[PDB]
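Report on the following structure.
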Amino acid sequence: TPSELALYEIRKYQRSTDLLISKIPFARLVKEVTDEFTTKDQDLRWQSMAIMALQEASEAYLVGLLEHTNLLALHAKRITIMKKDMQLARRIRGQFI
DNA sequence: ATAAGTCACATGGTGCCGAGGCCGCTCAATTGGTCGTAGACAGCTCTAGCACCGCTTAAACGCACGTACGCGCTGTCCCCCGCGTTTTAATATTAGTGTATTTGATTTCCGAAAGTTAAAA
């Protein structure tokens, strides 16, 4: 059952209490973002714990925006989200757009 | 027979070994006490409120009604994905070095405090 399996999947990671992005990717991503933001001479270290908190804030915001963008698609009487759709959802939420 | 003497006996006491029983030192923050000052107050006066009428006619609400407008309608285009598959790169392990932090001893730093006075509607 495609719908049954995928909806069950929503519910199980919906009630899962934990972060879910790939980790070594996320860590190297923040590392290179700091490296490019930082310059020639001053370089910055990262422990486990900062990377932690960064991750949780990113997860929480993107999931919140995710229900909102899903909802703007729902308001379009559809179930795909698009560029314009979410672009807007976020931008209506205001920050960073 | 008995003062000397040997002797064993009996009790003394001196020495060392735990050990359970008091003790000693320190720092928490309480509370005890005490200055000095925010706090509530002591006559108070007047502010902008908020009625309290007493008008007017500018909004406004309904009376009419009308295109605009919506809202499902409807062929159909399309696109998302449910997988199925190969990839594919995400694991998550050791690692020592290379500062990163880091915590002592100062060691200057500097502005709150105490005069002294500049300035100030």
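Residues 133-229, in that order, are what chain A shows, numbered as in Swiss-Prot.
How was it done? The header gives electron microscopy, 3.4 Å.
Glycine is no exception: its Cβ is also placed from the backbone N, Cα and C atoms.
Feature list (source: Swiss-Prot):
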type: MUTAGEN; residues: A:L176 to S; note: In CSE4-102; impairs nuclear division by disrupting the core centromere structure; when associated with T-218
type: MUTAGEN; residues: A:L194 to Q; note: In CSE4-111; impairs nuclear division by disrupting the core centromere structure
type: MUTAGEN; residues: A:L197 to S; note: In CSE4-110; impairs nuclear division by disrupting the core centromere structure
type: MUTAGEN; residues: A:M218 to T; note: In CSE4-102; impairs nuclear division by disrupting the core centromere structure; when associated with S-176
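Location within the structure of each feature annotated in Swiss-Prot.
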{"residue": "A:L176", "record": "mutagenesis position", "CB count, 10 Å": "10"}
{"residue": "A:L194", "record": "mutagenesis position", "CB count, 10 Å": "12"}
{"residue": "A:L197", "record": "mutagenesis position", "CB count, 10 Å": "15"}
{"residue": "A:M218", "record": "mutagenesis position", "CB count, 10 Å": "17"}
Cα distance (Å, whole number) from A:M218 (mutagenesis position) to A:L194 (mutagenesis position): 11
Helix, strand or coil at A:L194 (mutagenesis position) [DSSP, three-state]: helix
